[PDB]
Amino acid sequence: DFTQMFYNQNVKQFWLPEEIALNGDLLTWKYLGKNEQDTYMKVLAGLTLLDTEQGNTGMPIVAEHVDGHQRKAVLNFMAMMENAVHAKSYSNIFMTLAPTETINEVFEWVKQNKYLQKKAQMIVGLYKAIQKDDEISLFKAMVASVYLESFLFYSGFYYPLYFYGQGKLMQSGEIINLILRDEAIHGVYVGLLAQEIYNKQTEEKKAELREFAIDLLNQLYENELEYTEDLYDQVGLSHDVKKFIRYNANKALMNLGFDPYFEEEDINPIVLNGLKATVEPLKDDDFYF
Amino acid sequence: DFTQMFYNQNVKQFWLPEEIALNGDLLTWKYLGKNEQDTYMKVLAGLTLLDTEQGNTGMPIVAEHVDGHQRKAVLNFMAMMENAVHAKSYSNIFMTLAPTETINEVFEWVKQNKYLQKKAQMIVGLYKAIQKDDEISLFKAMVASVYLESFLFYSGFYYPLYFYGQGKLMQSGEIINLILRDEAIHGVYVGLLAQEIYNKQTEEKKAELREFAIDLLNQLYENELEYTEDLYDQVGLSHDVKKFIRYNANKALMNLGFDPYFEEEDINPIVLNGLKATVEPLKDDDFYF
Amino acid sequence: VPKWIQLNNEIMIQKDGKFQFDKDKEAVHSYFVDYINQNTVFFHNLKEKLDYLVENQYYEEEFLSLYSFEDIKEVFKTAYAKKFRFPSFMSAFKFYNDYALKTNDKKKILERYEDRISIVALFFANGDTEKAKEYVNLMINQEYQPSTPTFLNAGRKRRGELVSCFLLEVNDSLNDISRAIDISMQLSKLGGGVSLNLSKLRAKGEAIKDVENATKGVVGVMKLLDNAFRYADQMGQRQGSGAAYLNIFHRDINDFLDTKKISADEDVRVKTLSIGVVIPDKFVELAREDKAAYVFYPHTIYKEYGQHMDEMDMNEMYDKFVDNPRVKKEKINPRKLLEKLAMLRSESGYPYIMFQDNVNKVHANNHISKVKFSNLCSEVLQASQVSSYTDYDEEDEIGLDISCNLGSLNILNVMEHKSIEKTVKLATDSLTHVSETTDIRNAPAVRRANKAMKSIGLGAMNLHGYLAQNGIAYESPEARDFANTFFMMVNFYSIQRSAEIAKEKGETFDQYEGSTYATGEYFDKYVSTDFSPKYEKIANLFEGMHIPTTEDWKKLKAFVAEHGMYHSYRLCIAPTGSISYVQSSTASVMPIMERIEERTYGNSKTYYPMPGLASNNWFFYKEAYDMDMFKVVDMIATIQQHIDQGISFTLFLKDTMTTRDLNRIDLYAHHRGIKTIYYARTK
Amino acid sequence: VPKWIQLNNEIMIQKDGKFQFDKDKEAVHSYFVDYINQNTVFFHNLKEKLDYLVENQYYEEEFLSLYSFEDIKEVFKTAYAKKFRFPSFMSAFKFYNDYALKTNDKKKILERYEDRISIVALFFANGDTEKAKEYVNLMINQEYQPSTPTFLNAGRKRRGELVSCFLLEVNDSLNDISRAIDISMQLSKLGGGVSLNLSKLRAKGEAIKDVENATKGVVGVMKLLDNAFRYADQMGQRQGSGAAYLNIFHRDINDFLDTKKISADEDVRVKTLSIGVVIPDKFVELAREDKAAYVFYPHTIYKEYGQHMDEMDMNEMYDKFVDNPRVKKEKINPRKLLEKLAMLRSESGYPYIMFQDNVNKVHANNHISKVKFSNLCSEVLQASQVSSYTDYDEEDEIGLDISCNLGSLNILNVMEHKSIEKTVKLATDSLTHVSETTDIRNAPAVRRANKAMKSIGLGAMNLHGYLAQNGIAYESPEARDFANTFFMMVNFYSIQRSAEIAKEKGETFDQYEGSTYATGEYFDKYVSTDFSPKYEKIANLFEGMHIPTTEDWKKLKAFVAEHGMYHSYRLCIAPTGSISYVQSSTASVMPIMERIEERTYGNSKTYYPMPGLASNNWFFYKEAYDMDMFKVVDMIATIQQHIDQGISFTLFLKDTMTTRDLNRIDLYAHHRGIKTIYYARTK
Ligand SMILES: Nc1ncnc2c1ncn2[C@@H]1O[C@H](COP(=O)(O)OP(=O)(O)OP(=O)(O)O)[C@@H](O)[C@H]1O
Ligand SMILES: Nc1ncnc2c1ncn2[C@@H]1O[C@H](COP(=O)(O)OP(=O)(O)OP(=O)(O)O)[C@@H](O)[C@H]1O
Ligand SMILES: Cc1cn([C@H]2C[C@H](O)[C@@H](COP(=O)(O)OP(=O)(O)OP(=O)(O)O)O2)c(=O)[nH]c1=O
Ligand SMILES: [Mg+2]
Ligand SMILES: [Mg+2]
Ligand SMILES: [Mn+2]
Ligand SMILES: [Mn+2]
Ligand SMILES: [Mn+2]
Ligand SMILES: [Mn+2]
């Protein structure tokens, strides 16, 4: 009942980072403190890693196991967006704002950062555990994918949105909003596929799947807290970002058909402001008048 | 040396089925004989069936085994074009020209056809034989992929190009020309990835891979001749189609860095009408000797 | 936003369900109260103004020296006594942005409308103060409008040539091709639009010095010409505009046409080179009977017969070409070629269509040459002789290259003043003066044909404006009756003025004795058919003016026989792009495209209603796209029967109609005697 | 696959760890016993062959009519008495595919090597049987090789022009630009490579008669020339090749260079027109001192001083240009421009580099004009005077456009026969004959310069072949000593032959009296410095030949002072691309690119070993890319000190080295006196 409308929405949302000129951010970037620039680079690098794996691994593997040519076409399109559009856009931002050495250093930093490695290990592990014709392993990977789309990106998205909302780094911010618009529909779509599998189960099996989903969310959440503190303490925003990730965790649960898990909190209003002609042949009667 | 350049060319060639209005083809379709309509339907179904294998298996399997983030992104983009763009385009052409019952029957016929099946299963067999961390099996699959993209499609493309060059079925011919333009670049790109593997091999292993490629080409070519007579004798075109197959076989070989196998031939004119060194600053004292 | 621009944009704001057309008038006042008068340089007297303009190299000394200062002052006073006021903001804006003389720094206005008109009149009269005053009264009444080159550049030292339509014949040689490129560059440097005939050039795959498959065809020549026109772009002011014409029986015709396809590669497509196709009656007969046609290799025909393919009548030569084994040809489907022409015109408006036999069955100078091609605007249709440009230190054989002199009658202003005869004769005299004062030292055949043929083009404009302001639909039979009568009178008085000039100067145009004017054949339809209006309304429109009868035409025929005719060609209806704004007139004899046109200048929007548009005549100002193209063809043929050259005839199509409808319009134009079809503008 | 193809491929199949070079010889035998002898056309005697070639428009009958048939028979017998055998398969293949005369359908071979040599000798001798036999002995011994145009086209009816390269000066005017385009098309039609100096053309943003920012600069003319060369492509056989040269002080120099950038847009990119940059010593001085330089607008300089920017010495006028407010200029970084040159040469091998001061400090004809640009191969360096092509019906001021005839000495064969003097004199006579019989009717400046300058180019080939076959490393000081002595001998005997021709004809070249030959300055270094070999091995190599001393040079200087010189320019070392195959010689004086070259012909692949390559001289045949470019520069400078024109000096670079290494090589070449640098070929 939904794939065709998601197909149409995904293809109509198609974009490339080159559509957005980035040289306009040069001055507001220059004006940020060293702490702010550091957090910003690292935040986008963490996002780049997530999209790299979502494009290389997550979306293609889910596409492989989901039945139906139209469902596969949507998932293939989403996969392309992840690595050919989203992951690449971050390099466009980096290449504009930062010198090569700072770019090299931040990519080295992703490799050695323990929270980023842990979250990649956990998510990709679940993708690679999918067994052919085994719907339960597929469900588990789809939960992981929804958590990546609708929860994990948000510790990263906070900061570009926070600046956009203050009228700073607005070209980079425009790119990020386009990425976010895509991930929102990706999270809903994968959520609907996960619910399909969940709804086939016995009540006992469903109870176990909810346990899996909640245990996984809590494990990812605890790691994300440490990641958030590590990045945001130097810019004074860790508590604010934490509220934002809890907000989005609830959206991820809802995408999976589950009740919200965290209590509602006031999000920084700045971040909320951050959001040919037809051809006929000639007849013999057309030559006479 | 080449992936970013191909990335650029691929994304700038992006298109959607909806861009070409198909209904005006009915004004020339109605004037074709039964044999012409039959051949066209059968050719179209042949292309559709082969392209589906490439979208569901060929491109995604190669993307899975190739190392490199940028290569995986380009390959993902190509897989997207197969599943999201090409497959919808073929379906659109069919739905415009034939009623539902006729489409189902043509696909039943072509699905049972000996020559279409022989080539489809030969290609799919090589994709299924790729082994993790074995570059030889990957190379063999890449050869199969290049043969599909740059050679096997062309016994089929001939007919729409033949009409397109005569002013008949111009809307569907425009679509086919866009598809063909994508397959050409797909073949060239996968060809470069195959040459990379080939160049890492010993001289004895190279000679062995050359023998594999020529042997495979021979098997496919002999089946193409039979496929060609089966479809085109009823419309009197087989002689010229055979010249077009050999010409495209030579292009496929050149994509794989191999010499042409067949002597140069002229092609049907109607179908033709259808168709950095390291910068180092001067340090002074370089002006004195 | 300036005040006049607000007053102009207030037109679209509807009061009582009606457009505020009168507000436009207020805008003009503002445009003169706030801008024009503030930025207009004023002098204590006209003597100081003329001295400043001459000394600062704005004007020419020669044309002003022919008059005493008292005569020049009297001419200026006659111009200013009319107290002419621009009725619409766009008229004054277009004049003071395109034609009014400005300082070298382009911030001050040196010339008003009256000043420019007086200067052009003094240039026209060539020393006659009374003739200058007559020209001033003609142009300040806005009865006659010199073309943009003449109007803009007359009397100015820093100027281009007064002629901007040039037709070149290119012979089949590398020397001739290089000379054609050079002449095209020189004429684009002068500011003129250059049309080149490429039919004599041998097709692709022909022999050069008996080596086979050597010629690049006409497409390589088109690439060279396109580069030449891109290079020569009026000193970086306007985009270099050129046209290439090829006969439809030339073998390159497809590749020619392929230069305008969007799918064409960069080495095939020419972007700044317009293309036109010459279609003889033989091609239309072949398409009509569905017989497969043949496109011929021109060099083989030249070798076999000693003449170029486009130099002989294809109607009698086609069968001999086909049956000749020594003539190389390729099989084509003429109906497929017609469909390709219609599709290309739908996509881009190209090519221009020239119906060769429609032009040449009424051509008066077929003895000199048959009309083989048209100009960049597809309205100049004259005899041309190719030139043989030989090697260096060898004498060239200079032929005839067409360059006619443009000028348009304002039909509304001419007919409301009841001055068809006087306006036509004065316009003919001015065109003769401009043709005589034109001397191009880098185009030998253009200069020779200007000296010999003395061909001028006297056009008309504001036909639809006049008809709409008189309660006449453009597609009505009454409109065609009026066009017939008006243009027959225009032709009569143009021929009379040409014969009078020939009698006064004692000379006719070269090879006049062989023309149909000399033999009296041209006047046949005029001495047997009465062209008086058949409707009472049109006759009342022509009240107060003598309509030439058959006896008057017989007298004119006898006068031409006794005295000859000075001009080989007299009448051609040009598009009249920007001068129609200044004259507050509809463009050419074409129907209006829009009732109110929206334009963007700088970062500001402006609104131009069609002249005289109101609630009463809103329905009569029917848009061209809403009109039946068959009736537009009928009107254009009615006018064309009285025009010796062609008419710039743009087709106005809706996006709904297909290439079959375009082909039907083209074939009905061919049937009705339409000589040229200019553009296929799709709404 | 053919038998000879298999035998040639058998070379790379190693036997006992060594290449089978002798198999190559077998291939030639096969190539003759299976293809050439079967595909040759034999006649009963020479009379029938000559008659068939004359009546069938293969040969010109005029040059053969100067000899009785007995004399022609004697010449052909002299050619065939040598029993010449091609030592390699590729030599015979290249001759019989590129230079042997074939039938109209190219199915049979009409000319053998001896037949071609006899015809060329008979054309050279111009009626002298003994001179024809001397030429036959010179060419069959392969001591001298006429250039590809001369060797291929001599005595042929369907021939082109015998001149290889043409150099045109383009004046700053639309008439001159159009004439340059026409002449470029005419000379490319004749088959010659055309070089155009664009330094006189005013830069982008200059005024065309008081309207500013109007010119398109040299890039628009570059696009026009590129399209002209694309159109005139030797009837589609060989791609039209053109060269554009611009002074580095031209304002457009960056845009010029941007024509060759791989990222250039289509409206700027030029792909069939080679680019060269002329660098005065002032630019190198500014880059060395890191002082910001100024590029200049040529038209402002011409207005202020009355002369073109490239018409005067920049080393003395640069400060005056900079301090002159009436001269317009733009600031540039000369070191950044040098780095851009190095990057462009790394990416595409362009531009050609012409060190203007290095050319003009030893130029013998500076009185006529300074050398402002080079040819398409960057080895022709001659005085040129720009032409003033005026309007039509106005007389043109015809200047001097450079054109010289090429001919190469085979160093190995010349020194083996101990005949430097005889070969040089006979080659000078043949080049003089080629110049005398050259008459181009569409390039007036080229014709006038050919008639007046009488310039010829006598090159040399097989320098590396001779050095490697004699156990001398190309980079060794012994090789440079040999080059010094050999080319001093060549210069001595070329000057002697030029003076003897001037004496026998009683005429010198135009304006010889102001040259350094007339004043005796040219002989200064030759009358004070001894150029005899400093190494015993080289002296032994020169045994049996009289090496000129300072006394012989003094006698030659006196002889020149008494009689003058017939040729303004005598020696120029062309690349000698494909004719070096036939002579079994290494290309020009350049070191070999590879020991064995694998070339693909048809569907087959062939391997050509370097001439004389074997086990004992494998390492003496060092590849150019493996060589130190500084020592190659030293060799080229040593040769250049005895060559009046330039040498086509290709740089052979490795991929590992940076643009800084390329800049260092260029600056060392400038320091060592290198006149021109041809190509930057990267391995
Ligand atoms: N519609 C218009 N077209 C042309 N010029 C105009 C127009 N309106 C104003 N002008 C110019 O501005 C001047 C002022 O005209 P205005 O309407 O104020 O009254 P006037 O009685 O014509 O004035 P004046 O004393 O200048 O003749 C005119 O003389 C004329 O030069
Ligand atoms: N390398 C070569 N270069 C040129 N011509 C050759 C070559 N090899 C063979 N030929 C030609 O083919 C002919 C074949 O004869 P071949 O060289 O085998 O010796 P032959 O019959 O004993 O006579 P001869 O050597 O005296 O000509 C030669 O006479 C010559 O015309
Ligand atoms: C006509 C024309 C000239 N030019 C440039 C190229 C020529 O080198 C340069 C000279 O043109 P000229 O032919 O010399 O123009 P001109 O003689 O009328 O102007 P002036 O008196 O100043 O010499 O102008 C263009 O770039 N585009 C053009 O369209
Ligand atoms: Mg000719
Ligand atoms: Mg000039
Ligand atoms: Mn993403
Ligand atoms: Mn996503
Ligand atoms: Mn596909
Ligand atoms: Mn594909």
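Chain D uses Swiss-Prot numbers throughout; the residues present, in order, are 6-688.
Going by what the header records, the deposited coordinates were determined by electron microscopy, 3.9 Å.
Cβ atoms here come from the backbone N, Cα and C positions, even for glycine.
Annotated substrate binding site per Swiss-Prot: D:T153, D:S169, D:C170, D:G198, D:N380, D:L381, D:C382, D:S383, D:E384, D:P580, D:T581, D:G582, D:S583, D:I584, in sequence order, evidence recorded as similarity to another entry. Swiss-Prot documents D:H255 to Y as a published mutagenesis change and attaches the note In ts-A 73; temperature-sensitive lethal mutation. The active site, proton acceptor annotation in Swiss-Prot covers D:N380, D:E384 and is backed by similarity to another entry. Annotation source Swiss-Prot lists active site, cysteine radical intermediate at D:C382, citing similarity to another entry.
Mapped onto this structure are the features recorded in Swiss-Prot.
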residue : record                 : DSSP class
D:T153  : substrate binding site : helix
D:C170  : substrate binding site : strand
D:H255  : mutagenesis position   : strand
D:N380  : substrate binding site : coil
D:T581  : substrate binding site : coil
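Each residue contributes its Cα atom, and for D:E384 (substrate binding site) and D:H255 (mutagenesis position) these two points are 22 Å apart.
Cβ environment of D:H255 (mutagenesis position): D:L203, D:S204, D:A208, D:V223, D:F261, D:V300, D:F301, D:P303, D:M314 lie under 8 Å away, each six or more residues apart in the same chain. For the substrate site, whose annotated binding residues are D:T153, D:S169, D:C170, D:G198, D:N380, D:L381, D:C382, D:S383, D:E384, D:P580, D:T581, D:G582, D:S583, D:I584, the maximal Cα to Cα separation is 19 Å. Look at the binding-site residues D:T153, D:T581 and count other Cβ atoms within 10 Å of each Cβ; D:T153 has the fewest.
Counting every protein chain shown, the Cβ of D:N380 (substrate binding site) has 32 other Cβ atoms within 10 Å. Sequence-distant neighbours of D:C382 (substrate binding site): residues of the same chain at least 6 apart with a C-beta under 8 Å from its C-beta are D:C170, D:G198, D:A579, D:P580, D:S653, D:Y683. The Cβ of D:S583 (substrate binding site) lies under 8 Å from the Cβ of D:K99, D:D103, D:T153, each on the same chain and at least six residues away in sequence. Counted within 10 Å of its Cβ, the other Cβ atoms near D:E384 (substrate binding site) come to 28, all protein chains included.
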